[PDB]
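I have placed the structure first, in the form of structure tokens, so that the comments after it can refer back to it.
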Amino acid sequence: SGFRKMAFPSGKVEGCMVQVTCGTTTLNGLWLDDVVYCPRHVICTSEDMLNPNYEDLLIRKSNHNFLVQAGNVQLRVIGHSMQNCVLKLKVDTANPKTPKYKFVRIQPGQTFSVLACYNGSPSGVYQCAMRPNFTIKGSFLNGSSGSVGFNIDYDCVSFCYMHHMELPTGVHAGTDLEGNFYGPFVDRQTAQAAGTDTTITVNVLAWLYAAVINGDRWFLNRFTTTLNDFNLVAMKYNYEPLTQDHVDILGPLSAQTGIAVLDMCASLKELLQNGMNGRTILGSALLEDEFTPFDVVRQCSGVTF
Amino acid sequence: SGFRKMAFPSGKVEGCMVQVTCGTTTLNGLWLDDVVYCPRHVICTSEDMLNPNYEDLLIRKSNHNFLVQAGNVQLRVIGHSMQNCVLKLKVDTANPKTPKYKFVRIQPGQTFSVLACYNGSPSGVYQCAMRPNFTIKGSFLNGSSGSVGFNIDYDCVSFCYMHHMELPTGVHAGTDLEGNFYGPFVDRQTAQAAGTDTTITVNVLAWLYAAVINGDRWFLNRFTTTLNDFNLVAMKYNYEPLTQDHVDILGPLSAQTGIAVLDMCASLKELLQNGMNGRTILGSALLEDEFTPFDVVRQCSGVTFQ
């Protein structure tokens, strides 16, 4: 019993984190076999970040310009190649602790654990979500760019994110490990801003299902909605559309509790209209939206890796 | 910027986790060097549990009665002793991933990371506080006993909690890694019940400070209070007494932000009396009490000018 914001076991990712210096600029890198990925903005300095020519700055740079450290040990860079917004430094040594991995691009509303690093040194792990506006509300200080977010999908670490920059609102943008940014953001100091954030409806419903599983029934009601009308109400509370796809990934939880998804949408309809009125669900006074359906299943079945 | 419930990385602990089976009971062990620590209730059938005598049950066991597994690989048990409520199984191999480590008993209010495991494999990691009534509000299912809490100081893992059992209220009870229970709890099947739970007052303040550090100020005020007039209002809202030991650890956060502890205590007093009034602090509608001052410094602190 109980329900917590649970992070993935960060073990198999801690072995992959390294330091990458270039000038006086230090950030973090991900070491997988004989390649070290990091933000291409390690090459820039403070002037260049105002308006960078990455293709002309990587020219005036050679292998010896990149210092790469793995604990006490040093690593020898035997090539480079900037793909999109991420650097891939070929190095002479394969990481012994390289796990079975893949590179994924996640859709908004999908969650992942973030391993916050400084100086190639993991400091903490937390569970995050890709906001609808393609940011994440992370916890990052100066020098954490290159820290990575990930899932464990069965036996295989799925790298989904690499931190680049902090936007002015306090939120955070980055790339997949192919270097292609999430959202409209770009690696340069300009007047970028995040959109307005909205709530990830399908995750809220997942969490209401968790609450039912763990014994909370008060928010349930005989009322009934259609998919269309729910979205009309929800939309005025900054809730993301619930699609027919969404209604399917909720079908497992629908059948474990015998509550149709549309009946749960009616429960959520009334919580939006009437509020919560100083009541808690699963130790919470707000509607949590950072647990996916699969996150619920995992915590409630005791899924291991 | 930002502020999350941040767990310590769990790798150093992942490499220690093993599966311990005895009879029909399977649970988790901790493989440090050539010893496996696990809860001693693994040797009980549920008929003994009703009123067991543990040194009597342990002297009936053979080494071969313990199935210990690390991955596919069975470990050979060569000895078995008790220390309070934990079994030390001597195995024949030393754990090659054994981190630098140490066993520490924590106090109520302090926090730690928990690696929830089943069958010696980890399910995930989360931060917890030792509640003042010596329970924890974990997420633990059947098979989770043997899971451990831990803090990490540099390279060094300070194991502080081992999970044993779930109480009727759905909170969790366990021991330090020397076998002594946190709280008045016993590993036999009796009526047991958690004492009254209260809010860790020092921790809330640490979190109001973390809020001010992240640019929330809406809940501050010019009002100031005596420590005693606070506790008078606080106690009636189910809060722990605040005391100089607490004030003197907030000191750095009170200094980094410029807000005298006694002023932060007048902010909280007003939050208690008037409620939050449809507002949020660090994305929360409740006052959070599972962040210690140290978890705040850990997470959102930098260079200070002298």
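The numbers used for chain A are those of Swiss-Prot, and the residues that appear cover 3264-3568, in sequence.
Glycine is no exception: its Cβ is also placed from the backbone N, Cα and C atoms.
The active site, for 3CL-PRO activity feature in Swiss-Prot is assigned to A:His3304. Quoted from Swiss-Prot, the note attached to the natural variant A:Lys3353 to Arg states: In strain: Beta/B.1.351. Annotation of the natural variant A:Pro3395 to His in Swiss-Prot: In strain: Omicron/BA.1, Omicron/BA.2, Omicron/BA.2.12.1, Omicron/BA.2.75, Omicron/BA.4, Omicron/BA.5, Omicron/BQ.1.1, Omicron/XBB.1.5, Omicron/EG.5.1; the original residue is retained in the structure shown. What Swiss-Prot says about the natural variant A:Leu3468 to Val is this: In strain: Zeta/P.2.
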Among A:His3304, A:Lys3353, A:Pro3395, which are recorded as recorded positions, the nearest neighbour of A:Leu3468 (variant position) by Cα: A:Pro3395
Cβ atoms near A:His3304 (active site, for 3CL-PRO activity) (within 10 Å, other residues, all chains): 25
For A:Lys3353 (variant position), nearby residues of its own chain (Cβ under 8 Å, 6 or more apart in sequence): A:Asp3297, A:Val3298, A:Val3340, A:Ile3341, A:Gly3342, A:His3343, A:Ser3344
Variant positions compared (A:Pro3395, A:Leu3468) - the one with the fewest other Cβ atoms within 10 Å: A:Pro3395
In three-state DSSP terms, the structure that A:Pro3395 (variant position) belongs to: coil
Rounded Cα separation (Å) that holds between A:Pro3395 (variant position) and the residue listed as 'active site, for 3CL-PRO activity': 25
